[PDB]
Amino acid sequence: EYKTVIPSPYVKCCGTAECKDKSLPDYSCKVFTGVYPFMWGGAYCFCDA
Amino acid sequence: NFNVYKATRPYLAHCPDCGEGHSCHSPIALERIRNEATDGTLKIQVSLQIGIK
Amino acid sequence: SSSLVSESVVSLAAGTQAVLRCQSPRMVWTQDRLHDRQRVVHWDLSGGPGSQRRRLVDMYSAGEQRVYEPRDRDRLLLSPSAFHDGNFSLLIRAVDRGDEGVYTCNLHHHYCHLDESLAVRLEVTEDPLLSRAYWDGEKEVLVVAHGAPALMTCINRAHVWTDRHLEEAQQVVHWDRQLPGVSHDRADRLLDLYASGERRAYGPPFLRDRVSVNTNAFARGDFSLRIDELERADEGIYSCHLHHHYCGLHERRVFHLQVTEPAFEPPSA
Amino acid sequence: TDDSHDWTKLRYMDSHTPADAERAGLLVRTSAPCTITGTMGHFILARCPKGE
Ligand SMILES: *[C@@H]1O[C@H](CO)[C@@H](O)[C@H](O)[C@H]1NC(C)=O
């Protein structure tokens with residue numbers, strides 16, 4: 001049986017994130033633009049888009 | 001021997017159904033299960049820190 | 001209806017995209033009912049601007065009171081059902097020298113994100129015949145004998161604070177368009193947006209295909225209108241109407257959109 | 001009994017005598033213990049799975 005190690009997502013606030021090429025098996029990275037995540041007290045990010 | 005949890009702190013996670021339909025940013029929110037046992041026992045990873053005072 | 005906020009003129013070039021900026025943190029809701037009836041009251045004690053207030057006791061809607069100081073157990077008492085009748089008063093069983101000062105009872109509505117607070121000044125005397133409750137001009141001042149209980153009254157009978165309704169989804173935002181020459185009230189609706197996500201655009205396909213608001217409109221409270229491929233028929237008086245009917249927010253912003261010029265605009269508002 | 005609109009109790013009659021009881025003790029079950037959501041007078045709402 002496998003184990004899917006999923007770390008905390010890197011939310012790049014007010015910037016554009018860049019994928020770093022690692023030699024992990026089935027390594028998967030995807031940068032989604034225009035995300036505006038909400039926490040208990042509102043937006044985690046100061047910038048709007 | 002259990003003196004390993006010194007500087008720890010629990011969570012408030014994103015429970016998808018907190019009862020009554022909708023979602024809750026809840027402290028009891030379960031994040032991951034694992035059912036590798038061959039006789040139905042379940043190993044659960046919850047966002048609490050039990051036993052600690 | 002609503003009230004006015006910003007009544008501006010916006011000049012942009014034909015063929016470009018108009019952006020009628022309309023933002024509000026107090027219109028936020030999400031595609032969840034996640035503590036959308038969550039309020040909090042808390043009692044704090046401070047001693048002026050050059051002293052630090054300390055949280056004594058706080059309370060979520062529909063729950064039982066939690067005390068922060070072990071000494072204060074069985075000493076500071078709130079009504080556990082404060083949110084049914086709006087009687088948020090605090091009883092101190094026995095007072096001491098550390099309790100002199102200004103107490104603030106804080107009401108906070110996390111859903112509308114409104115905050116309101118009231119002050120009461122405590123002075124502890126030694127003679128009981130000098131004990132009185134009076135109005136200093138802006139807050140109640142109670143002089144209480146040492147060791148007696150103190151009822152610091154905090155009563156707010158507004159419907160927004162009690163547990164009676166709080167059916168949330170009646171916030172709605174309206175986008176209106178006033179064409180030149182067309183009188184008011186008969187203005188054509190451009191967009192109706194319900195907090196649940198549903199949208200209503202009106203008019204022939206030429207208008208509906210070109211009118212959009214960003215998909216995270218109600219989530220962040222930004223209902224700015226984006227008008228793609230501006231035509232001469234788009235000119236007019238646009239209005240953003242933010243309505244949060246339960247918490248009493250009723251605002252509209254007016255934008256006089258004229259399409260003439262790309263670069264030589266004057267900064268209004 | 002005294003015709004208030006409190007949010008704690010309920011009324012139930014016995015031998016034409018109206019007695020009072022607690023909202024927290026009532027429950028509904030299909031097979032699982034259901035969850036009570038809407039509570040108003042002679043009306044109750046529930047949301048709970050397939051029970052026969
Ligand atoms: C508010 O609470 C205080 C605390 O004892 C009580 O004396 C008073 O009668 C209450 N008033 C109302 C209107 O409920």
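The count begins at 1 with the first shown residue.
Recorded method for this deposit: electron microscopy, 4.1 Å.
Cβ coordinates come from backbone N, Cα and C, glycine included.
Copied over from Swiss-Prot:
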| type | residues | note |
| --- | --- | --- |
| MUTAGEN | C:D99 to E (Swiss-Prot position 130) | No significant effect on integrin ITGAV:ITGB3 binding |
| DOMAIN | C:128-260 | domain 'Ig-like V-type 2' |
| MUTAGEN | C:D222 to E (Swiss-Prot position 253) | Reduced integrin ITGAV:ITGB3 binding |
Taking DSSP three-state, what's C:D222 (mutagenesis position) in: helix, strand or coil?
strand
Per-state residue totals over the domain 'Ig-like V-type 2' (C:128-260) - DSSP helix, strand, coil:
17 helix, 59 strand, 57 coil
C:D99 (mutagenesis position) in three-state DSSP notation:
helix
